[PDB]
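Below is one structure, written out as structure tokens, with a few remarks after it.
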There are 6 protein chains.
Amino acid sequence: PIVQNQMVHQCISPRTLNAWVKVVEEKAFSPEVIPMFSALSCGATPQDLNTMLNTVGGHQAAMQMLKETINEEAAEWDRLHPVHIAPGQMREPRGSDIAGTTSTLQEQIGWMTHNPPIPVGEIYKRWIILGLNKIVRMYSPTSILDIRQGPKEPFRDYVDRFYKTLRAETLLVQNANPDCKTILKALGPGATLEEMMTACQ
Amino acid sequence: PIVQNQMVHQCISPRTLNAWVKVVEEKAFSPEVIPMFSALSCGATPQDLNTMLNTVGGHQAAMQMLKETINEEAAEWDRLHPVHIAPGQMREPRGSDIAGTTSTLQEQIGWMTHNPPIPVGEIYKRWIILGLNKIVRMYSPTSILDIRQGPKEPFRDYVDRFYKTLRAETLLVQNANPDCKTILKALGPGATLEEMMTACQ
Amino acid sequence: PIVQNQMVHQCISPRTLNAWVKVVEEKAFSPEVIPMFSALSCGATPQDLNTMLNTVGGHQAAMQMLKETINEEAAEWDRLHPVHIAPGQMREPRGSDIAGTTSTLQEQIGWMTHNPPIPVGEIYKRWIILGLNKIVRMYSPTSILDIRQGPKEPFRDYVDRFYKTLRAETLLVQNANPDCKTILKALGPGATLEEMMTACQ
Amino acid sequence: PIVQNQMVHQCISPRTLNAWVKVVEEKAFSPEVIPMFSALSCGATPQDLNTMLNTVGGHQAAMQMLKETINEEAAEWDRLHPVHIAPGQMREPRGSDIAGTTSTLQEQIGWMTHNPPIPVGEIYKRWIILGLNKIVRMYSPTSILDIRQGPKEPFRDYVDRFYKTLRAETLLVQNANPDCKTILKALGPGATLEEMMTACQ
Amino acid sequence: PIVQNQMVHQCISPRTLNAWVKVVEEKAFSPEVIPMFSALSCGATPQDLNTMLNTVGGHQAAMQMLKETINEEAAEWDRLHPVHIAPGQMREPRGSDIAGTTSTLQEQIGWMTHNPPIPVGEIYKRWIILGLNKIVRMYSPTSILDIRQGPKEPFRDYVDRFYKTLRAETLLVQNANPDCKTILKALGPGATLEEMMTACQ
Amino acid sequence: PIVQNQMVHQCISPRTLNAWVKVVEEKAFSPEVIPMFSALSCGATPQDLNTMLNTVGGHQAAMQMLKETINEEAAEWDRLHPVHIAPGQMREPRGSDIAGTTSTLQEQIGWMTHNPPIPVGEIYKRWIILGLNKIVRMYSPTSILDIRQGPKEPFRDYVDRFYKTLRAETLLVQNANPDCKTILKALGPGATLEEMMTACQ
Ligand SMILES: O=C1N[C@@H](c2ccc(O)cc2)c2c(-c3ccccc3)n[nH]c21
Ligand SMILES: O=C1N[C@@H](c2ccc(O)cc2)c2c(-c3ccccc3)n[nH]c21
Ligand SMILES: O=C1N[C@@H](c2ccc(O)cc2)c2c(-c3ccccc3)n[nH]c21
Ligand SMILES: O=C1N[C@@H](c2ccc(O)cc2)c2c(-c3ccccc3)n[nH]c21
Ligand SMILES: O=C1N[C@@H](c2ccc(O)cc2)c2c(-c3ccccc3)n[nH]c21
Ligand SMILES: O=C1N[C@@H](c2ccc(O)cc2)c2c(-c3ccccc3)n[nH]c21
């Protein structure tokens, strides 16, 4: 990453490398893996972002889809900012430069700590997370329509499933079971989730 | 977080990220998870507080209730402090800015290290903990009325349960079993818990 | 904690938070948990001491007894030092201020690093350890009178039990078994534990 | 490694040493072990690169092949840059010097931090990774021709295998099973992997 | 401990605290626990040395013997250096001061960093290790006389046992079995252990 | 160790202490334990090298052989450099001084950071590794002559064993099984291991 000591490059740590690999192995593309990726890639250069993605062993269908999303975003960067060199001067980053493909670490360090800074780490991380959210949604096994409360299912457990599915992807009342549904209609409109959950406790 | 080096931003650590996720997985909304959250979010920016909350995989009914509490507190912040920009000047944080929704990391860094400082990390953490205490209370399985000492239950074990339930949520004497209750009445008023626990040992 | 960088505040660490919670879970109120608590709370502010105590999940009968001891010590602090404010000046800490109840972190930082320093961290830690020793003694299952050497028990194992019990709470010779007791009387007075343990090997 | 404090030598860490050894033990020469090696050897001297390779216990057929690749690259370095000494002056690194065989740590430190720098760590790491990719390819058990979708195999699982094999080493459509193949031909040309994977969901 | 930043006090770490406790739990008073104790107590104050000893849960017979050895050494310190105060001046450390019993942390910090330094940490550690070696020897289960090579025991395994016992507490040839003994006598005098071990391989 | 802050002494870490002890316990005197020892003892003083060796619990036959090798090297140091004191001046290190036996930590710190430096840490580490390689070779269970490819053994597995044995201690072709041997002779002379391994795949 780049961090303060002045902004300087620091090695990505064994802890960070390990953390990311393990979260992917344990959680796959569960929605909460996105904020974890983002946190572990704090201050990350494009080389670091590529390093973290490369260390993943499985899920190569997903990694391939991620490359496609990244390519799309790179072509849009080049559409918006066409790259136009003078000796010892900073060059303009194209799409592939931001994705760490055609840029060196020094060039990446140069853009990020420049004044004004060109945050190629954050621009790339945005493309990656955009791609990762597309995968999270695809790998979501259940539609929100299929999430309904079972006759003996505690209301809490049903809501946990409802917003879990919704995160990946008055309907809550519709899909509640008959008993709790009657209690919820009795509360009327403008009832908070807290009040609903207490009412069906 | 923000810490001293001067106040500067530091990345949230893999240890901290991991610690929080594991405590939630192991303890759910047991009362003691609140002080742990608060300690792990020491010096935290709103982005950090959102990051920690986002990394939680389950409990989305609870996370939804937390958003509701946060919204309520945000509307009260905007009621108390209406946001009213001049070039290169610091803007006033509204409710959603404190919750990290409509504020950047730089703006957050700017408010927190300003002189005088606007501690948006602590103001937000207060809203979160307020919401988290509401959940702790809701998920408490047992009422204090139902906590009574069994005929062969050691008095210590009963008191452990009594104050455990009470933390989530002369009654102690009333709910004691006949044998220990007689010993406790014999001690009279103004007996400390220590003396009570020794008397029924 | 407060440590040198100048004396400055540092966040309590995930390692420290975890260490304390695990020692309590594994050892409960075994005597050796007191020196571990004291070591893990090195340089601790009252907020830190409260944080460590709060993160404990079980043992709420004990935590309640601890509050009682702390209250007693707070009332004695207020008896000895009655608190008597001038703008931008340091105020005098009362009992509840030392216990972190009515004091902010800044006020705590202010007292501790002041010249001359008012060590509210150490004064509070003393009250806590005083309370913790009272609990260690209470939860000690065996009296030293009941610790006696079994007919086939190695003398070493018996002494391990004898001083273990004694830590929580020529008697050693009296409670030794007949065979080893005769050997010990033959050594006469002024025999060291080493010589006793060798003589009954 | 060499890192900023000025560029200075730092010891390779127990965490780093352990990380590398464990990844090799768990993953052998799975493709993703290359980016992990590269990340763990960030800022590494030739001595460090040799240290990491030496700590590997098994896979000595592979380590021998790696030496061969390294020798080949060393002979090409000597072909391109023949080494031609003056007292207290820096000497020119030959092939074996870059590979850490005939160079001391001080000489390595000297080349790397020189102005202009001769990055012997990165030049050597390139030779090593070049050798490691040759092994990854050799130890790949399956040809991409043999990767075909089973009649009841989810399309996602088949693509995971397809790009996994391809990483080690409209064919994707050809090797799909009859049912999904018909759906894919119906999409026409220029369909993204995302659309293909959704179409066969 | 005390370390360089100038010599300043640093908190004993959770890693260090944990390491010591675990080594004692796993190895008891195996000989190699002494050098581990010494390494973990590097730069340690008397308070730190007492902290490490206090955190040990079992082995209170041994800890009691350790106190006895320490007392003996303290009385010898007071015999050699009788303590003879002037305002704001450093006082002379007596036996109990070195053992951390009657000395504060500040006084300990004062002696250790004084010029010339009075290394009370090292003087105390010497008393402790002297006591610990006495225990290692006592808890050694086997005499070296009883260590003899079994008829089918590999010579290496026998020598491992021989020097293991010897560490706790031409004899090696005498106690070797008939077959290997004849081979060893054939080597003559002045044969190294290496040659002996090869000869009986 | 000694490291840069200026060259200053730092405590050997719990991580480092633990790492070494565990590698010995898991790998004994497998060849790869030598480079691990060397890496973990980076910047080590003789006291540190002795500390690491002392913390090893088993293998006392080997540790004894190591002392013998060290003694031999010490006598050669004294043969080459006879030690010949002036107040407050640095003395000349003899054999036993380099081995940490008759030298203090301060004297060791003094030699190592002197200008010009006398690297007693590296000179001693060389003696130790020289001794450790002698043990690795001795404890190697299999001769390279006994390593031959089984009739159904994959060629890769055989080569792994061949160079494993060779590390501890056209022969590769001779010891290959009939089928693969014919393929290898057909390749002719000057075939690389890569080509051989592919040819017998
Ligand atoms: O140099 C690299 N550029 C990206 C990359 C590589 C190819 C592509 O079509 C899009 C992005 C990448 C990746 C990568 C790996 C998995 C998912 C996304 C990007 N790894 N290394 C690189
Ligand atoms: O940008 C964010 N703002 C909050 C948030 C998001 C929505 C809302 O109604 C209240 C607060 C939040 C959260 C969040 C997640 C779980 C519980 C509480 C807040 N995560 N990210 C953000
Ligand atoms: O703000 C606090 N003050 C103490 C406290 C709280 C109440 C009391 O009667 C005595 C001390 C405390 C504790 C606490 C918890 C368990 C045991 C001892 C003190 N946690 N937070 C606080
Ligand atoms: O000093 C060294 N130089 C390399 C090396 C050693 C021999 C060779 O033919 C090529 C490279 C090496 C290695 C090594 C070990 C395994 C794989 C590759 C290089 N370990 N130490 C050294
Ligand atoms: O303040 C202390 N002084 C020593 C001590 C305590 C009593 C004694 O007779 C000798 C040394 C000690 C110990 C201690 C504990 C176990 C073994 C050796 C010393 N713990 N705390 C203290
Ligand atoms: O002070 C010491 N000097 C060495 C040592 C001790 C005796 C000897 O004959 C050779 C070297 C050593 C060792 C040691 C232990 C195991 C193997 C090699 C050296 N531990 N402490 C010391």
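Numbers in chain D come straight from Swiss-Prot, and the residues shown are 133-137, 141-219, 223-307, 320-351, in order.
This deposition comes from X-ray crystallography, 2.2 Å.
Backbone N, Cα and C atoms are what each Cβ position is placed from, and that goes for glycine too.
Experimental mutagenesis at this site is recorded by Swiss-Prot as D:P166 to A, annotated: Loss of infectivity. Annotation note: D:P166 (mutagenesis position) sits in a coil segment as assigned by DSSP.
Cβ neighbours of D:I169 (mutagenesis position) (same chain, under 8 Å, six or more residues apart in sequence): D:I267, D:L270, D:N271, D:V274. Annotation of the mutagenesis experiment D:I169 to S in Swiss-Prot: Loss of infectivity.
D:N185 to L appears in Swiss-Prot as a published mutagenesis result, with the remark: Loss of infectivity. Taking Cβ-Cβ distances under 8 Å and a sequence separation of 6 or more, the neighbours of D:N185 (mutagenesis position) in its chain are D:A237, D:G238.
Of all the Cβ atoms in the protein chains shown, 17 others lie within 10 Å of the Cβ of D:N189 (mutagenesis position). Under DSSP, D:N189 (mutagenesis position) is assigned to a helix (H, G or I) in the three-state scheme. A mutagenesis experiment is reported in Swiss-Prot for this position, D:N189 to D, and the note states: Reduces binding to human NUP153. Does not affect binding to CPSF6. Reduces infectivity to non-dividing cells. Retains infectivity to dividing cells.
Quoted from Swiss-Prot, the note on the mutagenesis of D:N189 to A is: Reduces binding to human NUP153 and CPSF6. Reduces infectivity to non-dividing cells. Retains infectivity to dividing cells.
The Cβ of D:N206 (mutagenesis position) lies under 8 Å from no Cβ of any same-chain residue at least six residues away in sequence. Under mutagenesis, Swiss-Prot gives D:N206 to A with this note: Loss of binding to NUP153 and CPSF6.
Under DSSP, D:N206 (mutagenesis position) is assigned to a helix (H, G or I) in the three-state scheme. The mutagenesis experiment D:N206 to D is recorded by Swiss-Prot, whose note states: Loss of binding to CPSF6. Does not affect binding to NUP153. Retains infectivity to non-dividing cells.
Neighbour list (D:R305 (mutagenesis position), Cβ cut-off 8 Å, at least 6 residues apart, same chain): D:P166. For the mutagenesis result D:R305 to K, the note given in Swiss-Prot is Retains binding to FG repeats of human NUP153.
Where the chain is interrupted between D:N137 and D:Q141, 3 residues are left out of the deposited model, and the two C-alpha atoms stand 6 angstrom apart.
Among the mutagenesis positions D:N185, D:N189, D:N206, D:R305, the ones with a Cβ under 8 Å from a Cβ of chain A are D:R305.
D:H219 and D:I223 flank a stretch of 3 residues with no modelled atoms, and their CA atoms are separated by 8 Å. Taking 8 Å as the upper bound (exclusive) on CB-CB distance to chain F, the mutagenesis positions D:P166, D:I169, D:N189, D:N206, D:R305 give D:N189 in sequence order. When Cβ atoms from all protein chains are considered, those within 10 Å of D:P166 (mutagenesis position) total 22, not counting its own. Residues D:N189, taken from the mutagenesis positions D:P166, D:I169, D:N189, D:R305, are distinguished by a CB atom under 6 angstroms from ligand 4. Proximity to chain E (Cβ-Cβ distance under 8 Å) holds for none of the mutagenesis positions D:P166, D:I169, D:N185, D:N189, D:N206, D:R305. Taking a Cβ distance under 6 Å to any atom of ligand 1 as the criterion, the mutagenesis positions D:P166, D:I169, D:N189, D:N206 reduce to none.
DSSP assigns D:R305 (mutagenesis position) to a helical segment in the three-state reduction.
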